[PDB]
Amino acid sequence: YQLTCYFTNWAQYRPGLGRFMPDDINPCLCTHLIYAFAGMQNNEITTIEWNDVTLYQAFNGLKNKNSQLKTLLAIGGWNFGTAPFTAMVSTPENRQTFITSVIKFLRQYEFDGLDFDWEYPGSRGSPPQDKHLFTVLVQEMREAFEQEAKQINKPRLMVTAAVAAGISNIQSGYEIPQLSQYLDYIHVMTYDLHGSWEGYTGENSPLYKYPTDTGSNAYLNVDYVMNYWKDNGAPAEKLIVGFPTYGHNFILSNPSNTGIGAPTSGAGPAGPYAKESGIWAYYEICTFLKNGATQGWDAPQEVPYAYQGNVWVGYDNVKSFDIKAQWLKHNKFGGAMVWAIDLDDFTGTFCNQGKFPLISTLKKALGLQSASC
Ligand SMILES: Nc1nnc(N2CCN(CCOc3ccc(Br)cc3)CC2)[nH]1
């Protein structure tokens, strides 16, 4: 199995114990590390933070401590939106401009490949033609990488992509069989499956359906989503299951109603480190737990939840990560990816379960513990 871990270049700005830099990464923890994010200017890949070049050096420098480690640069992400991708794929000139810049950029800064985080072709403003044009872009990139490898006589750069978990988004976004052919790995974003937008409590990344989930709600679980990708053309071995080291929180409409599907009246409070409306990093959740929040277990879906006063959080812990890792093995998927390494309890001080307790759980469960360094 692979264990692919996203690092975020804005984690550096979190106060005190929240600050996470590339040198905070244990080089022996994951098999692949992904740097989020690069941007785009005039159809060319660019840095986004002032210190990205220095951070690229530290990040890829981790490969000096673990010879097996591969690194990829992620372009795009949620806030990036679709507009620069749409314009870039709109013409073969723009795609070649982009592809050329990517080869040069990855080789210069010592990345082993590119992760596409276009969220998403065919939605969030992206027109219907982008579904096919994404396939075309990925084909042309994979073919350019193959070409370059011949020119410079080295193994080719990798191409991977983060892909939607929502069924409508998948249908409007991807030519699964054709696309799957050209990608090295498919990082399926099996999280944010529920949230306060829905008006009821729900889990972030439930493994299975809750009994009351019917109709389109029956699709909002890891198992359904991973099998949808496989059934519609992605080889199990290229499929990588998304694991979140965070949870969504909610304001309960009634503090006495705390089960799955209890009414909610909005997004729960930002945490004191990540400062994210309606979302707590795992280490932030550990504070909540440590200070007396009531813990629940959602047995049907194999995930924890917790509540206190009017606040309810659906999340993942060591138990739920282990359960999902065993499931992944039973289904023989390619491995796991983690959003994000900087949201795990990297200091060990919040949850008191050792450093990187969630990601270490996956490393152990996936038989990677004896991996080389
Ligand atoms: N592979 C990949 N590419 N893009 C993603 N996702 C990550 C999650 N994201 C919504 C929640 O994002 C936050 C935000 C803040 C905090 Br704290 C925790 C999570 C959407 C984009 N995954």
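Here Swiss-Prot sets the residue numbers for chain A, with the shown residues being 22-394 in order.
Quick check of the header: X-ray crystallography, 1.9 Å.
Note that Cβ sites are derived from N, Cα and C of the backbone, with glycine treated the same way.
For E140, the entry in Swiss-Prot reads active site, proton donor, with the evidence type sequence analysis. Close to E140 (active site, proton donor) in the fold, though at least 6 residues off in sequence, lie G97, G98, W99, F101, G102, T103, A183, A185, each with a CB less than 8 Å from its CB.
Taken from Swiss-Prot, the feature chitin binding site covers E70, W71, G97, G98, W99, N100, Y141, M210, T211, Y212, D213, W360. The Cβ of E70 (chitin binding site) lies under 8 Å from the Cβ of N30, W31, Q33, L76, each on the same chain and at least six residues away in sequence.
Here Swiss-Prot describes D138 to A as a published mutagenesis experiment; the accompanying note says: Loss of chitinase activity. No effect on protection against apoptosis or on AKT1 activation. Less than 8 angstroms from the CB of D138 (mutagenesis position) sit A57, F58, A95, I96, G97, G98, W99, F101, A182, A183, each of them six or more residues away in the same chain.
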Kindly point out which of the binding-site residues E70, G97, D213 have a C-beta less than 6 Å from some atom of ligand 1.
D213
Fewest neighbouring Cβ atoms within 10 Å: which of the binding-site residues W99, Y141?
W99
Check each residue in the chain of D213 (chitin binding site) that is at least six apart in sequence and keep those whose C-beta is under 8 Å from its C-beta; list them in sequence order.
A186, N225, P265, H269
Should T211 (chitin binding site) be counted as helix, strand, or coil on the basis of DSSP?
coil
